[PDB]
Protein chains: 4
Amino acid sequence: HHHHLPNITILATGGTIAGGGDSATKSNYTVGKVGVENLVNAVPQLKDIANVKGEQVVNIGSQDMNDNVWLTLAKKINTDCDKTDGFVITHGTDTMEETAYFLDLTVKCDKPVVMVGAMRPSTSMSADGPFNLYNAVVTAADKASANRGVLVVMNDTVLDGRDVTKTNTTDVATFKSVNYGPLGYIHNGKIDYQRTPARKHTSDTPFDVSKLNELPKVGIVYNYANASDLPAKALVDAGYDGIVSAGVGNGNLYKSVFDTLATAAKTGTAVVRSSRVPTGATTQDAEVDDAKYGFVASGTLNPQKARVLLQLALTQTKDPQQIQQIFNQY
Amino acid sequence: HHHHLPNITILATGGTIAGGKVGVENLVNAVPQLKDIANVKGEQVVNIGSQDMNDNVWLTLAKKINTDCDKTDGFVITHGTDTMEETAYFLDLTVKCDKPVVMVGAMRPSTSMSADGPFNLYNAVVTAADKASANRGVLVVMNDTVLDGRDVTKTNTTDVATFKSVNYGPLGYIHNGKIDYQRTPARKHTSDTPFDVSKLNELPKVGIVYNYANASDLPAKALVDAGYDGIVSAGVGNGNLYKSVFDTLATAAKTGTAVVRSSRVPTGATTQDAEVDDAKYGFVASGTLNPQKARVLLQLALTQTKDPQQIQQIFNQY
Amino acid sequence: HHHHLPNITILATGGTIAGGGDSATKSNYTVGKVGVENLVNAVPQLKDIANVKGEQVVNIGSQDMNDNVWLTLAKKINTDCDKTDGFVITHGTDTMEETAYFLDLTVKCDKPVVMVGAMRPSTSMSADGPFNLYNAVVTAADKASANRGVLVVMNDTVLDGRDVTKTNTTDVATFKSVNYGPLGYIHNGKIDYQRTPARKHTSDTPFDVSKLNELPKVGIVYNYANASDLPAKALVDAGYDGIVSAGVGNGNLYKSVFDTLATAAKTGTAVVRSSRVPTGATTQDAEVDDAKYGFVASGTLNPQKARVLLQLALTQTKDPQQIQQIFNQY
Amino acid sequence: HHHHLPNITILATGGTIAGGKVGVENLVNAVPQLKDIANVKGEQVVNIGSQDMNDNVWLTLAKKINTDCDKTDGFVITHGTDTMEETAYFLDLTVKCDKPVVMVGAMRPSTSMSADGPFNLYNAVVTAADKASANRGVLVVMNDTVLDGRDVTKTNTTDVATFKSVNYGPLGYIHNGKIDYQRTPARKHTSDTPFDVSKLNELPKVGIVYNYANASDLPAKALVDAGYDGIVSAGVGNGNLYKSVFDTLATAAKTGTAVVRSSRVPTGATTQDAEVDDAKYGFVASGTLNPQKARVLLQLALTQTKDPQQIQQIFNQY
Ligand SMILES: N[C@@H](CC(=O)O)C(=O)O
Ligand SMILES: N[C@@H](CC(=O)O)C(=O)O
Ligand SMILES: N[C@@H](CC(=O)O)C(=O)O
Ligand SMILES: N[C@@H](CC(=O)O)C(=O)O
């Protein structure tokens, strides 16, 4: 008997992991500049753990991530599932938490899908990207990683795609699953998993994007003192399918915003209450009678995460109570 | 001789601490031990949910504290928790009275099991009565902790421990009616700022737009079309902008709208010298000021100047 | 059909939850002074949710918790399992994280066992104990709480007995599962569970204390700069069955401590390396050759938690590799 | 004119940053960009794993910095991460040079993927070269953050982000070779302390005992039997003691041993006025000093006084 290593496919999309600047010790850089081959060759130990094939899907900053790249990724992974043993997606950190949840809801492939990025560009002193990439490959190669949904691997930690969020603007340790914690930690190329997400993911969801050319239009409005209703009116005037509110506190709304959203809701615009507050649920049965206004409470989904689920909910139903049930199950 | 207690004024604005329905007099009467530490007088300013806080109320409060500073030894403001962090920083920048100003709220209703409001109110008075609390800026006192009004933010939607100074930490902790202060904010506040709202009846209009994958430019454009004085971007990561939002804001910054890049990310600074050439576009980087805190400072900046470089310096000093 | 509420048994042991002082606004108080009936009557809403029966097992500060109280609790719960639908144990906060893990490893009852305490005495302004008790009863009454091991409920949060730890000396929010997160959050008397512990617990462990009169002797030594080997020598001289080291960093030992523990280990004293560092695992394959010295690495178990598992491991085996396997499974 | 760079001295002590095997000269030569910010000179003090740090090394370091203060513009100490928090606070209390003293280490070996040591060393030099870093006490620089030597502690066994000032927060963050300081420690340090180790060759013996359910009194008794000068208790919760440990320590405190109650709990103060009457027993409460930090302060306290009340006041001031 001979040892054979798993086959792992790297789908590259850009990010600071592929960023470069002209100095190792200045901060300035350009994103999504370096190709997948360069990233792979910067981690010569990858041969110890996997047979790696790299594909460049796009090369962008994830600040410019969009619905089309999401559809491209989901369809590619679902199509290519039988060709490989696992996937790593290199991506910008800014919207990784959004792409990861989208994929968590739409990947039907039963093989690990692991997202990874870097907070320092590839050119920087002590760049984090090479070890992050190694650890993402370790996770994608570990049989125990299966059936846990779509994962994010950053800073030696395996995080579920639903709860994971970027907590700090600059810190290499930025990614945390702030409400329910990580799934496992990586030490010396091994993972000790102690958790798995309960919410339904991947092959257990009804969302099937195989034939979609686009996704429903869902925007986000922010609340604060003296908030303008103009953003909300703009989305309503454009015929948006859904609006997510980044509420204050427990999903609360400035009154003018509340008035515009209540009206939209009774015309069939889906309205989800989420929170600008970085941890905790936007609950039912607090200060807003959701049943009365036809609103949906986001639970622990932050506004950008709630957008992901709402867009997908709107491919199935426009009924607020059915949308609320979706927000209680996925 | 005869022992004497400080005179503390409670300015009530509403909130769950008053659940925004119970009056200042009932709040006070419900914590009879306040008599052990101060001579409390209450005045009702408004009685609202802080999700409906607004510029008018802010102006009322700053004017009242500045006017009444001589009459009292310190102030406590009872407020909703939802926008307490905004009001705190507004007052931090506009209050000229060097005597303690302490804001407090509650996460649980006064009738709920283990309501937090009573002890929160007690400790806010302790803080307002402590001579060591002077000259530290406007404060927030919650969950046995004294927090500076610049850094303090609501971190959790329901936890009594929600309020934290997430970038630089608290100033001190309160135990047995005493505070051990170990920090003070270095940014200029109160009487060391140029902001003076004594004669203003309105504040520059400043709105906030959110960034996310596939973000619409419609919110940003709606603010521009209404002639907003300023727009704060709740950027992704280190204050980055979705392309269409970036395009709209680039235009606004050369067309009479001040533009500040902040971040939806809950901790850390939005820096210069990363991916965005702020100088080229005429944008301002917010540093550790989150979008709603950056709005506050940007409205006050626009009372002095419309020049992006002078705005950037304000954002580096206050 | 008529609604019937679950039967819940409160086993009271003391703590600040049962503490009292002479003023509502001074900090001074005496622990474990108030009886179970008083605690129950301070939460008049408990009738809305359960039929509550209180038993006083002991009335102590949990700083004086000990092996005999642990054995008493485990045997009582296992004996009385069929008499009730769920248990709440009122307890001091100082060692709750130790009792909870002991119970997590030794309870064979398939009904929820929920531990609760209070950081402020019963006499204090804004005392946390009454709502903590309510929420513990809610958790013990929820069918979904079953099969999750022994739980700790504090500050609106349901925490697993293994990972839970006291993080702050004074804060009502002190209890966190610092490595893997909470299992669920409580809002308006309802729990949305999103996690369950993977490590084996309760009826899935081999530990059976039904007939034990005592537990193996296990002590803890602390490392720091210029550490004394005298504590370690004292435990060895007394014939201790086990010693847990609160190491520096990743389970590292001051050399004189290391020398004494290496010697003890080769005479059959079990030696577990843990860490004084509050989060993260004490790993294998770092600076200490555990295989060589016959040591066991504690993983994420902190020193007092590692003591619990080691005592129980020593009821089954004295073999270091079998003990290491136990530390990898429970 | 001609631009001039500060002179910075690296004092090397070992650690994973040197993995304790590589010499100061290789460390320095591996970050050639240090030349852009300083004139670096290195000196080897020892080359050890900091799990074997000891009083002798502490005394060497304090004496060397105090002696060499005039010769340089700032210091960086390369050190293991395991006891860096102890050495930092020792130096914080004993260094009399008001010029920046910055400690640094690394969580990953220099040969590992994405090793942290190089940028950590670069930023430690930035900090040591910043004129704004003077008069803030001894510092720890890790993961782009400037932390005070009193509050800083290792929070995680392996994370590069492990070091945090868990009670009062960091002093500033480092970005693009610049620091925005927003805090400074209020406790007295360096030249405002009475501790002077210039002529000492040994320090008072102080040991640490741990509390847990069913704790043995054997460790505490072993320290007492050896005539230890002081014992720090790593208490449960708010510095509480298992009965048998409490009994032994009560006796020690009246029998020539200073006793400080600290806590195994990683954050928060061990306070007076909770369950233990410190005055009655002659114990000292540690405040926010964890057991190993309390040991440091208690050894230095015992160089001035053996009186528990004077020790308590030291613990309230430094
Ligand atoms: N703007 C970059 C930031 C990063 O990757 O860290 C991106 O998200 O693509
Ligand atoms: N919505 C309430 C929440 C609270 O006070 O806790 C307020 O901000 O007025
Ligand atoms: N010493 C008390 C502290 C508390 O319960 O909060 C105990 O653990 O019993
Ligand atoms: N044991 C090493 C750990 C490190 O430096 O990271 C030391 O403290 O010397």
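The first residue you see is number 1, and the count goes up from there.
Yeah, the Cβs are placed from backbone N, Cα and C, and that goes for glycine too.
Here is what Swiss-Prot says about this protein:
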type	residues	note
ACT_SITE	B:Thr16	active site, O-isoaspartyl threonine intermediate
BINDING	B:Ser50, B:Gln51, B:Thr81, B:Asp82	substrate binding site
MUTAGEN	B:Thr16 to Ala (Swiss-Prot position 34)	Loss of enzyme activity
MUTAGEN	B:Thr81 to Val (Swiss-Prot position 111)	Loss of enzyme activity
MUTAGEN	B:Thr81 to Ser (Swiss-Prot position 111)	Reduced enzyme activity
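B:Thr81 (mutagenesis position) is surrounded by 26 other CB atoms, counting those within 10 A of its CB over all protein chains shown. Flanking an unmodelled run of 12 residues are B:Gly19 and B:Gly20, whose Cα atoms lie 5 Å from one another. Counting only same-chain residues six or more apart in sequence, the Cβ atoms lying under 8 angstroms from the Cβ of B:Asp82 (substrate binding site) belong to B:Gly49, B:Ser50, B:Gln51, B:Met53, B:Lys154. The Cβ neighbour count for B:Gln51 (substrate binding site), using a 10 Å radius and every protein chain shown, is 27.
Largest Cα-to-Cα span within the substrate-binding set B:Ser50, B:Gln51, B:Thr81, B:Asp82: 9 Å. The two recorded residues, B:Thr81 (mutagenesis position) and B:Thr16 (mutagenesis position), show a Cα separation of 7 Å. The DSSP secondary structure for B:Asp82 (substrate binding site) is coil. In the three-state DSSP classification, B:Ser50 (substrate binding site) falls within a helix. Cβ neighbour count for B:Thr16 (mutagenesis position): 26 (other Cβ atoms within 10 Å of its Cβ, all protein chains included).
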